[PDB]
Number of protein chains: 2
Amino acid sequence: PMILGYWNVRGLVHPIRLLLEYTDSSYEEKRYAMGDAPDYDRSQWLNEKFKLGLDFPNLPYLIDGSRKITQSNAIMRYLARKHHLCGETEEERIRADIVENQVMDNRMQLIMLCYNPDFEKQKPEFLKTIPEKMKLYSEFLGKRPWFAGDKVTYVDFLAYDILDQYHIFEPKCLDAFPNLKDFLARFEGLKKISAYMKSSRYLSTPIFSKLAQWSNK
Amino acid sequence: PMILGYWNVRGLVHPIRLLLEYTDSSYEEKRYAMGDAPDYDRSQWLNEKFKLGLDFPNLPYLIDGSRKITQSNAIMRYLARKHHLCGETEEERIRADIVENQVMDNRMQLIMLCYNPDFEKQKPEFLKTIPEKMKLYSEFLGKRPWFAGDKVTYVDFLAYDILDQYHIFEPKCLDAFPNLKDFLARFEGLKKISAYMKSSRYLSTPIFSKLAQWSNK
Ligand SMILES: N[C@@H](CCC(=O)N[C@@H](CS[C@@H]1c2ccccc2-c2ccccc2[C@H]1O)C(=O)NCC(=O)O)C(=O)O
Ligand SMILES: N[C@@H](CCC(=O)N[C@@H](CS[C@@H]1c2ccccc2-c2ccccc2[C@H]1O)C(=O)NCC(=O)O)C(=O)O
């Protein structure tokens, strides 16, 4: 089977775990453990980081026979191509490309805050910016069922993750945006997704590693 | 013509300006200026941020007829598709996807050091990690002329930029990797590139904004 490697946290790998499930992919995971403070030992991963034949060793990685990939977006893309979940027109490609990158930005902004030792006093200032972030996603999606247009694409997997993440962070952040709540419901509604959510493999939290100030256990 | 908007710095937009030239694109740029310390006014941009009709307003943006795009990677892919500068086989597509994402990682690493108040103290430790990063690009490229394979693709513009930036940061960083120095000279050798580098439009430095600790003027 295919081998997915990542930490034993949701981190940025949720869309991949979801995509593997949605596609009926035959895979096994290697969930690396991180030690507690103050050392935060990474040896389970460091012991093999340089022994897997990866070009640019990192987590996550996907081993698919002879093919070894790193970089989360590259992995999503690989699986999208294999299962025809890319945009089919130029307009769908452009929307998927923008979303792909936008999600990373919003992910980085959350990480910046969550790893700040000043988290508690920085928070109020971050909360302030949430409404604007959601509004842009809300207006982008508009009345479409999916982010690229009329059919699910890999970018829905990314968008779901980051919307879910913000909603965990600030549970009232989607109240003003019905289409976003609807989207989350629609996604969770997909048969293979609904099935996975009830499985032993499902890992919703923690989001971050033990070093974080929030969702770190 | 097409319109490219960004700051009047190199920042992360070098690969797009080079691609616009390489492709003989009919473009104009709007280079916004930031004021000086202590407030470093961003008003030239902020006054029009929400009036351009962008889905997710940001810099850079590219207006191309009826298309309005943001997210530097999405601009790069849009132009790659436009001009047939994408990978043509599955192997080339994987290589380009890995490289695009890996360049952004190495880019972020540089930006984090350069905006750190403790730059001077951090520098030393940062220089020690260069060789390892350079070796991965060197081993990845190997004997190929270009990063994806036999043909120039948009990822070569990305890789050019990050290898060039690192080489500016540490002039000896490519000594032990002739294939990388070879690539820089090959890229620079493309006719439209060489012409552009002698022109009034070329902007090689500053890389960062006024706020940075390095290459800020
Ligand atoms: N751009 C690359 C990302 C390469 C990368 O940095 N990987 C991390 C893990 S990913 C990390 C993380 C670790 C635990 C918990 C959460 C995160 C996370 C969450 C959101 C956004 C970024 C992060 C990140 O801070 C890693 O552990 N690397 C192994 C190593 O260096 O030996 C990608 O998209 O794939
Ligand atoms: N992922 C997105 C990135 C969207 C984004 O952050 N844009 C910055 C300009 S880019 C910025 C920068 C500003 C000045 C000088 C240098 C940089 C820079 C250089 C290298 C790497 C990252 C950077 C960044 O620190 C900005 O000014 N945005 C307008 C705004 O927020 O209203 C992309 O890839 O396009």
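Note that chain A is numbered according to Swiss-Prot, with residues 2-218 shown in order.
This entry, so its header tells us, was determined using X-ray crystallography, 1.9 Å.
Any Cβ shown, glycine's included, is placed from N, Cα and C.
Around A:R43 (glutathione binding site), the same-chain residues at least 6 positions away in sequence with a Cβ under 8 Å from its Cβ are A:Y33, A:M35, A:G36. Annotated glutathione binding site per Swiss-Prot: A:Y7, A:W8, A:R43, A:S44, A:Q45, A:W46, A:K50, A:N59, A:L60, A:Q72, A:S73, in sequence order, evidence recorded as experimental evidence.
Positions annotated as substrate binding site by Swiss-Prot: A:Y116. Secondary structure at A:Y116 (mutagenesis position), taken from DSSP and collapsed to helix, strand or coil, is coil. Taking Cβ-Cβ distances under 8 Å and a sequence separation of 6 or more, the neighbours of A:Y116 (mutagenesis position) in its chain are A:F209, A:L212, A:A213, A:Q214.
Secondary structure of the domain 'GST C-terminal' (A:90-208) per DSSP, as helix, strand and coil residue counts: 83 helix, 0 strand, 36 coil. Per Swiss-Prot, domain 'GST C-terminal' is recorded for A:90-208.
Shown in sequence order, A:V14, A:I17, A:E30, A:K31, A:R32, A:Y33, A:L60, A:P61 are the residues of the chain, 6+ apart in sequence, with a C-beta less than 8 angstroms from the C-beta of A:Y7 (mutagenesis position). Swiss-Prot documents A:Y7 to F or L as a published mutagenesis change and attaches the note Reduces catalytic activity about 100-fold.
While the structure shown retains the original residue, Swiss-Prot records the mutagenesis experiment A:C87 to S with this note: No change in activity. Taking all protein chains in view, 16 other C-beta atoms sit within 10 angstroms of the C-beta of A:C87 (mutagenesis position).
Quoted from Swiss-Prot, the note on mutagenesis experiment A:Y116 to F is: Reduces enzyme activity about 100-fold.
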* Asked: Got a sec? Which of A:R43, A:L60, A:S73, A:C87, A:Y116, the recorded positions, have CB under 6 Å of any ligand 1 atom?
  -> A:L60, A:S73
* Asked: How many whole Å apart are the CA atoms of A:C87 (mutagenesis position) and A:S73 (glutathione binding site)?
  -> 16
* Structure fact -> Within the same chain, the residues at least 6 apart in sequence whose Cβ is under 8 angstroms from that of A:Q45 (glutathione binding site) are A:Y33, A:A34
* Only counting partners 6 or more residues apart, tell me which same-chain residues put their Cβ under 8 Å from the Cβ of A:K50 (glutathione binding site). => A:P58
* Structure fact -> All chains considered, the count of other Cβ atoms within 10 Å of the Cβ of A:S73 (glutathione binding site) is 24
* Secondary structure of A:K50 (glutathione binding site) (DSSP, helix/strand/coil) -> coil
* Structure fact -> One finds that other Cβ atoms within 10 Å of the Cβ of A:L60 (glutathione binding site) number exactly 19
